[PDB]
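Trainee: This is the structure I have questions about; it appears just below.
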There are 2 protein chains.
Amino acid sequence: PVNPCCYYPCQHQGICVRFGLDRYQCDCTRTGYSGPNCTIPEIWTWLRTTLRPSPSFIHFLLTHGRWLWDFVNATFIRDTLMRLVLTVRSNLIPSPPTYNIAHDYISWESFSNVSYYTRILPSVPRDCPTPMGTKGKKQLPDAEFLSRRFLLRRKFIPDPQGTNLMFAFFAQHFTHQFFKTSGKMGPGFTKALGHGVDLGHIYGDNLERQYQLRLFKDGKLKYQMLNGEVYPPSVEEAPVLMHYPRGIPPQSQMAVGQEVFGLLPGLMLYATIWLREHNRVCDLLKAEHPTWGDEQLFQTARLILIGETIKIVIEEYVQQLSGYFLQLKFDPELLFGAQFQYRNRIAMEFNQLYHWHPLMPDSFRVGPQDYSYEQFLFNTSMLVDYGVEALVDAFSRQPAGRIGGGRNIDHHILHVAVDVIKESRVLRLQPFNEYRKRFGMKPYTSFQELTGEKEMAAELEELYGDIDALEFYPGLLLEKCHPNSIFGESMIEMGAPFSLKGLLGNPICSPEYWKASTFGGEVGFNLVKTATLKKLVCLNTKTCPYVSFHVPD
Amino acid sequence: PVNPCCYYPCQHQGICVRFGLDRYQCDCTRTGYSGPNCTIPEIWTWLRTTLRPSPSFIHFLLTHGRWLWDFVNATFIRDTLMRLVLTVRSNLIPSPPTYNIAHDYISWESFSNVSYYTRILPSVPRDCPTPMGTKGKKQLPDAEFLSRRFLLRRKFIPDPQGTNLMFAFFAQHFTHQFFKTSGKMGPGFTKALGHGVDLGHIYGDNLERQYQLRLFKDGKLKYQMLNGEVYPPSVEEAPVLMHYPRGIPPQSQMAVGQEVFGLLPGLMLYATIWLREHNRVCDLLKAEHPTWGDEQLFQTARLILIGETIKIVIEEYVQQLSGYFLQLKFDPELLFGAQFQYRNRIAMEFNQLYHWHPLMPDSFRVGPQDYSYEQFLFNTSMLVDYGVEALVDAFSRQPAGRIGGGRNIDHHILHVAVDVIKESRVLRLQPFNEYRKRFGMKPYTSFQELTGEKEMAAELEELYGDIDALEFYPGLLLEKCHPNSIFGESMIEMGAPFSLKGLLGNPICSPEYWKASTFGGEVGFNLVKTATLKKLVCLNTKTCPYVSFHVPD
Ligand SMILES: *[C@@H]1O[C@H](CO)[C@@H](O[C@H]2O[C@H](CO)[C@@H](O[C@@H]3O[C@H](CO[C@H]4O[C@H](CO[C@H]5O[C@H](CO)[C@@H](O)[C@H](O)[C@@H]5O)[C@@H](O)[C@H](O)[C@@H]4O)[C@@H](O)[C@H](O)[C@@H]3O)[C@H](O)[C@H]2NC(C)=O)[C@H](O)[C@H]1NC(C)=O
Ligand SMILES: *[C@@H]1O[C@H](CO)[C@@H](O[C@@H]2O[C@H](CO)[C@@H](O[C@@H]3O[C@H](CO[C@@H]4O[C@H](CO)[C@@H](O)[C@H](O)[C@@H]4O)[C@@H](O)[C@H](O)[C@@H]3O)[C@H](O)[C@H]2NC(C)=O)[C@H](O)[C@H]1NC(C)=O
Ligand SMILES: *[C@@H]1O[C@H](CO)[C@@H](O[C@@H]2O[C@H](CO)[C@@H](O[C@@H]3O[C@H](CO[C@@H]4O[C@H](CO)[C@@H](O)[C@H](O)[C@@H]4O)[C@@H](O)[C@H](O)[C@@H]3O)[C@H](O)[C@H]2NC(C)=O)[C@H](O)[C@H]1NC(C)=O
Ligand SMILES: *[C@@H]1O[C@H](CO)[C@@H](O[C@H]2O[C@H](CO)[C@@H](O[C@@H]3O[C@H](CO[C@@H]4O[C@H](CO)[C@@H](O)[C@H](O)[C@@H]4O)[C@@H](O)[C@H](O)[C@@H]3O)[C@H](O)[C@H]2NC(C)=O)[C@H](O)[C@H]1NC(C)=O
Ligand code: HEM
Ligand code: HEM
Ligand SMILES: *[C@@H]1O[C@H](CO)[C@@H](O[C@H]2O[C@H](CO)[C@@H](O)[C@H](O)[C@H]2NC(C)=O)[C@H](O)[C@H]1NC(C)=O
Ligand SMILES: CCCCCCCCO[C@@H]1O[C@H](CO)[C@@H](O)[C@H](O)[C@H]1O
Ligand SMILES: CCCCCCCCO[C@@H]1O[C@H](CO)[C@@H](O)[C@H](O)[C@H]1O
Ligand SMILES: CCCCCCCCO[C@@H]1O[C@H](CO)[C@@H](O)[C@H](O)[C@H]1O
Ligand SMILES: CCCCCCCCO[C@@H]1O[C@H](CO)[C@@H](O)[C@H](O)[C@H]1O
Ligand SMILES: O=C(O)Cc1ccccc1Nc1c(Cl)cccc1Cl
Ligand SMILES: O=C(O)Cc1ccccc1Nc1c(Cl)cccc1Cl
């Protein structure tokens, strides 16, 4: 019989619905296109497409000509373009969410059950001739061999954008609040039910964990004093599930919102920094409202820290990553005259996309010392030994690896990428070319056009058989890179829409929540508006070291 | 020190926030007002208030002049006005939701924890001089004595709008999918985590329950055959928790989505019809899609039945109790050019408001038979004995009681109204007049202005002391009802914003969901678009009885 939806016949966000025994129909509703396969353009769509500049042209404009951008940033155009960046990107993501691992169709279970990761494109049907649809071979390339030949680091390729480990660990810390895949429920299921910037990696994904982390006085979190410095509490003081190597003494075990943070000094670094910020905010709130109870001081402080995150993420984190000459601005009031949905659901493709393990180097240089992976991983002493000040300085000076290009994942953590590709076939993600079309890009006609070179393309031509069979995750990390950039063109075009919908879709960005009273007055509101990475560290430390998302020079 | 927020100083949705020892500050952001109390209006605010007609004047316009409304309904002005009713009403509701029983302030916990009912106006602070704020007596009037003197039915007062029991049972059935107060967690908590029209009273509030009702063949729900007619299955066949009187084994019980439905035949009547509807819809969808599995057939039928519910509710259910000459219309497309959040959280005020126990008659009539409360309540054979047709005919012919005016609750179920007022004091709901202001109405200056008479006004003035001490629920029922109507001025103005935000805020009404493909093509899309109370009943029965929300002339 053969399922007609395996060919992906519907174009431009049309929906393949199986009718009768062998036929199909495309629902081209509000797609801007008509006809059986949604290809005949409406008057406005045809006009827009011929007048639309290429995605690369827009990226070129945003990365060149300082004289124009010095002017733009000092004018109203900054706010006009930022609004355009917000609206155009985030509208590519369905809201309310559509599909999940169980349903390749809209249902109430896909809407209400927040334990699911959502998906933009439906899974490849289980009745297709090839696991990627119709094109390609019956068996996809070996996940170990594909990572070994194309992803394994032979030499450290530094990021030309000057990105450091301070960014890398921020990226990991920030993302692991909404990427919490369930080990028992399996792939496609999440434990971070907040689905965005909830800070559940500081406070906990569940209520009882939070209560266990809370000192229940002045709204503050629990903490311990080691060498005159404030650190996260021990397991004895806060009895919560923490993933530590079995046998390790409880005095060496620290307790934070996310279970996996104790395994890396870079992760527990930010956990300390943010904990110091929470209690600091409580002190400012208490001086402003001495009549407030413990519960209000905590909840008000959480929203301030949620606002501080989004501020730093957009104006510094994205600023370093995108390399835009356009000065980015966190201002929810930009969307106040627009049709925007203040909700978010984490997609599995955003999970796959955010596996930036190439960022990690060969070693971890802290001052005169150079620490290996076996010296750095699962180390429960390093954070206390050096302190926040010394480590933040050390991570801001060490270069990070280039994400795109290829052959840049250190062999110690390569197994992750292997499992990511394995998870992609379990989830049955559509080919890379299908996602290219979903995010408004032209699909690649050959492997030579993808990598931009002759060598690595020829081997991939033999393995996959066809370009329309190329997988999602390998495509993003093997795509040609414009010199000076951190990754390929697709990463920006696929990632930004998710990322902005997660940031600005946070309820605090809504007209209902974006008020002074929400953050306990003007003091709390200004802390959100003026927050910086530098102010996140140095205000919570004795001295102020070099702190940035980029290395010196 | 005296709490300043006990005076409710901040007007027009301004937020009272405690500062220092004895000081307060109003957050007048986006209220349309400025200053210390949000009392001085902006240029556009002053313009709106002076040109705005009174609530009772627009209600007058909608309920008078047949000839003008015949013209309007046949033109685009029908759609123009419906869009206005949709937008202006539902915007009075905070979205995303703000407060709950735990927090009288915006928090992440209030946003994320869906086990809470939300609220529109914050509670009366615990450290206020009087239980209702600053007004009235130290001890609030007795709950049982208030119900016996002002709410207890002497002579039966029927609805002047000719509303029947078919409406009354629909009301109780329809509401108990989003009104499910958790007796274990307490007042202000809810098991109905859908917070809207999810049909959890048919399928279940949780997944494990839903799976027990489902056949897992053809997307259908389980059913038993009695007298050659389709009925809900036994609890012996579908093992789900149902609240039946002790001594009644699962062999006689019937298994449906909502636990309390076995207590009333009228509730079980509507459980049957929708179950017959679900399986009838499954049959239609199976013919269009013979390659669909069980899971897709079930989920798609649910979306259709949700679509059918909101359709009938707006164009007939709301049409009956509103008494508008304007032909109401369910078209989600009306909101596609508007700022509208497709989400809903059930408020405690909507819960309190929807206690329409006055609708219930002195005795239930089924043709020549007249069954009392003892015979009707907990009856297990009445539905099977008579059938669907006979009971639909009976409930459609018998008039329901007038909700407003007072003194129209039968002595059998008066204890509910006692528990509503008692729950209101635990929830610490603000005074009636404070809620009047919040839904754009002038507060009553006296009890005589509220009632319309003299006797009950003077006795309430003795019990409460002040009009600003009057409670939410008693105020709604003892209010004066305009020209021949179900209830008073406030019931529309307070309940309509809650309802329309609940109905149109359903995700199926969003541009993403409101497609033909979501309902499995045009056949499923038309069943929503052409849904009727009559078509819900007569298409699922052998013969077609009298079916309406009003009695025959
Ligand atoms: C949405 O929100 C509601 C309401 O908040 C919530 O309902 C429940 O919430 C919690 C449980 O999740 C219940 O909490 C109650 O309060 C006491 C607190 O007293 C003490 O608790 C600690 C003692 O217990 C612990 O002891 C040791 C450590 O001390 C520990 O090792 C044990 O494992 C044990 O847990 C103590 O540390 C602390 O200092 C306090 O003195 C709890 O003990 C107990 O759990 C109580 O039941 C609420 O009562 C629940 N219901 C209500 C109505 O409030 C929902 O869970 C939430 N929903 C979601 C989906 O998140
Ligand atoms: C977790 O991380 C902590 C980081 O604090 C580790 O603790 C530290 O471990 C080092 C050993 O590596 C301790 O000794 C230090 O190391 C030097 C090594 O010699 C140096 O090597 C270079 C290049 O080979 C040579 O040019 C020079 O000889 C140079 O000195 C040693 O000489 C010194 O004694 C120096 O202190 C260090 O003391 C210790 N830190 C603290 C605060 O005690 C820890 O090992 C690690 N844990 C695990 C389980 O891996
Ligand atoms: C659950 O509901 C069922 C209905 O399905 C109840 O069973 C029914 O009970 C009624 C009495 O309440 C039975 O009526 C019988 O028929 C006549 C009725 O009298 C007639 O009507 C009026 C008023 O009564 C009189 O003025 C007329 O003159 C006329 O006679 C009577 O003669 C019989 O004695 C008897 O009452 C009905 O038949 C019966 N149905 C079935 C199928 O058994 C059931 O009681 C109820 N459960 C509980 C606990 O009450
Ligand atoms: C969000 O959705 C998740 C996935 O649907 C839910 O995860 C869990 O719920 C599933 C369904 O309850 C679990 O599936 C299991 O199904 C087997 C099959 O047994 C069958 O059901 C009956 C068993 O009593 C039998 O009568 C029948 O004949 C048949 O054999 C059953 O054995 C298990 O008991 C269980 O129900 C599943 O284990 C689980 N996880 C996953 C990954 O599927 C979430 O509950 C849901 N979340 C929310 C908040 O609703
Ligand atoms: C040396 C440090 C690192 C180690 C040891 C490491 C290893 C791991 C491990 C063990 C997992 C969980 C198992 C799995 O999904 O394969 C994981 C997942 C993941 N990693 Fe890393 N990685 C590192 C660096 C990073 C960084 C810097 C980022 C951020 C750019 C990152 C992004 C992710 C993401 C998004 C997941 C999936 C999380 C989930 O779905 O639950 N990793 N990695
Ligand atoms: C004679 C028929 C009815 C009976 C026997 C009945 C019974 C009850 C009972 C026992 C409660 C719980 C009271 C408590 O303990 O707090 C309740 C609450 C309630 N009633 Fe009724 N009722 C009837 C009719 C109606 C009708 C017609 C409506 C109109 C919609 C209605 C609306 C409600 C609502 C919304 C609740 C609160 C639900 C919740 O949050 O749990 N009732 N009723
Ligand atoms: C409709 O879209 C389909 C995409 O599959 C196009 O291809 C179909 O029609 C062709 C011409 O009749 C056939 O050669 C193909 O076999 C057939 N595809 C499949 C999978 O069977 C088709 O061109 C489109 N129709 C129009 C009018 O453009
Ligand atoms: C479709 C009409 C819009 C005008 C598009 C002009 C073509 C853009 O051409 C662009 O030129 C840049 C350098 O100038 C390159 O960096 C880009 O790769 C290339 O796409
Ligand atoms: C001159 C700079 C203008 C920047 C404003 C445009 C930002 C919108 O970004 C656009 O988003 C679309 C959806 O993701 C993509 O299809 C486009 O390629 C991308 O440029
Ligand atoms: C100076 C401009 C004011 C004219 C706009 C008046 C709109 C208010 O509408 C008024 O509502 C009253 C009910 O309170 C009715 O009595 C009036 O007839 C009606 O015009
Ligand atoms: C001082 C001005 C504030 C009073 C506001 C009262 C306006 C009249 O009341 C209005 O009735 C309409 C009935 O269709 C609804 O659309 C509106 O939601 C309702 O506010
Ligand atoms: O957006 C983020 O938070 C990180 C991220 C990851 C992948 C792709 C884009 C982005 N951000 C981002 C955004 Cl939100 C806009 C423009 C350019 C970029 Cl790189
Ligand atoms: O829609 C409902 O649930 C019925 C309901 C209950 C309370 C208050 C209003 C309404 N309906 C209603 C609506 Cl939603 C709009 C205009 C007029 C009326 Cl009577």
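Residue numbering for chain A follows Swiss-Prot; the residues present correspond to positions 32-584, in that order.
This deposition comes from X-ray crystallography, 2.6 Å.
The backbone N, Cα and C atoms fix where each Cβ goes, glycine too.
Here's the feature list from Swiss-Prot:
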type: DOMAIN; residues: A:32-70; note: domain 'EGF-like'
type: ACT_SITE; residues: A:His207; note: active site, proton acceptor
type: MUTAGEN; residues: A:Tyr385 to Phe; note: Abolishes cyclooxygenase activity
type: ACT_SITE; residues: A:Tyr385; note: active site, for cyclooxygenase activity
type: BINDING; residues: A:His388; note: heme b binding site
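In the displayed structure, how are the listed features positioned relative to their neighbours?
Mentor: Sequence-distant contacts of the domain 'EGF-like' (A:32-70), counting only residues of its own chain at least 6 positions beyond either end whose CB sits under 8 Å from a CB of the stretch, comprise 76, 79, 155-156, 158-160, 164-165, 461, 465, 468-469.
Residues near A:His207 (active site, proton acceptor) in space but far in sequence (CB under 8 A, at least 6 apart, same chain), listed by position: A:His232, A:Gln289, A:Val291, A:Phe292, A:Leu298. When secondary structure is read from DSSP and collapsed to three states, A:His207 (active site, proton acceptor) falls in the coil class.
Secondary structure at A:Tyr385 (mutagenesis position), as computed by DSSP, is coil. Every protein chain considered, the tally of other Cβ atoms within 10 Å of the Cβ of A:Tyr385 (mutagenesis position) stands at 18.
Long-range C-beta contacts of A:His388 (heme b binding site), restricted to its own chain and to partners at least six residues apart, with a cutoff below 8 Å, comprise A:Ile440, A:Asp441, A:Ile444, A:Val447, A:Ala448.
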Trainee: I'd like the per-state residue tally for the domain 'EGF-like' (A:32-70) from DSSP, helix first, then strand, then coil.
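Mentor: Tallied per class, the domain 'EGF-like' (A:32-70) gives 4 helix, 12 strand, 23 coil.
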